[PDB]
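Engineer: The structure follows.
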Amino acid sequence: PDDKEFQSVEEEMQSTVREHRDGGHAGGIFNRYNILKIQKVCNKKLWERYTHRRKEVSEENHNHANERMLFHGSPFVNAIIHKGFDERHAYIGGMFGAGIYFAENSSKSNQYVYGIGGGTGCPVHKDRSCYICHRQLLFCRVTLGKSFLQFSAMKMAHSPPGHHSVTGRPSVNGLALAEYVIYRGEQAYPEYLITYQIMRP
Ligand SMILES: Nc1ncnc2c1ncn2[C@@H]1O[C@H](C(=O)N2CCN(CC(=O)Nc3cccc4c3CNC4=O)CC2)[C@@H](O)[C@@H]1O
Ligand SMILES: [Zn+2]
């Protein structure tokens, strides 16, 4: 795998960092990361499941898959790489109900690596702002198809009728940053596994 392909992922990871409203409570205090490793995930069965669904979505969306590269933070990265994203692990909870959530800002996804609101932080030091423990984030291929634009909380079980996803747009008394929600696990492929540390400013 080319170093230039990985430089592009590294650049997306670094440039999409934003200052969070919680002052770093969930994901820690940092302006940049120390990127340790970028691995391309090659799971043929998951890739075929993804491309089969992408073709179905494109056909239902004027021959346009509306694919985006987006981040996903989770304590379950290893199960995701082996078994794929699974909506059965999603329960009504979160702004847009029982879906699989993605961010275009790496720092947003970083707030979910150790759990919701950062959980209790890293397993070894119980620190949400740990600068020592190595974190992992996924940089995913996500099929949005016809995405339903929403500003306020809308607890869905599935995509709205005629749609393939939900796009959560930033609003005054709502989201600070965008979020993208799918309700079918086969609509995302965990393309890159990023191993990194947040860096002390
Ligand atoms: N194959 C699998 N095996 C085990 N767990 C799996 C799995 N595929 C997905 N999951 C897991 O399911 C969990 C899940 O759906 N949940 C729990 C969390 N909840 C809220 C939410 O996702 N918010 C949210 C908002 C914005 C970005 C991000 C997130 C999460 N990660 C991000 O980057 C929505 C429902 C998630 O923590 C994880 O990805
Ligand atoms: Zn730690």
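The residue numbers of chain A are those assigned by Swiss-Prot, with the residues present covering 960-1160 sequentially.
This deposition comes from X-ray crystallography, 2.0 Å.
Just so it is clear, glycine is given a Cβ too, placed from its N, Cα and C backbone atoms.
Sharing the record's features from Swiss-Prot:
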- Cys1081, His1084, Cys1089, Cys1092: Zn(2+) binding site (BINDING)
- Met1054 to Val: Loss of activity (MUTAGEN)
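How buried are these features, and what lies next to them?
Structural biologist: Its Cβ taken as reference, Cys1081 (Zn(2+) binding site) is surrounded by 20 other Cβ atoms within 10 Å in the chains shown.
Taking the Cβ of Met1054 (mutagenesis position) as reference, residues of its chain lying under 8 Å away and at least six apart in sequence are, in sequence order, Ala1112, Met1113, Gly1127, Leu1134, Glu1138.
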Engineer: Just counting, how many other CB atoms are there within 10 A of the CB of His1084 (Zn(2+) binding site)?
Structural biologist: 13
Engineer: In the structure shown, which of the binding-site residues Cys1089, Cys1092 has the fewest other Cβ atoms within 10 Å?
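Structural biologist: Looking at the binding-site residues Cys1089, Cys1092, the Cβ with the fewest others within 10 Å is that of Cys1092.
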Engineer: Could you check which of the recorded positions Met1054, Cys1089, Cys1092 have their CB within less than 6 A of ligand 2?
Structural biologist: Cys1089, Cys1092
Engineer: Taking 8 Å from the centroid of the Cβ atoms of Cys1081, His1084, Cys1089, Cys1092 as the cut-off, which other residues in that chain fall inside it around the Zn(2+) site?
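Structural biologist: Here the non-site neighbours turn out to be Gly1080, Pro1082, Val1083, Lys1085, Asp1086, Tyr1090, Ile1091.
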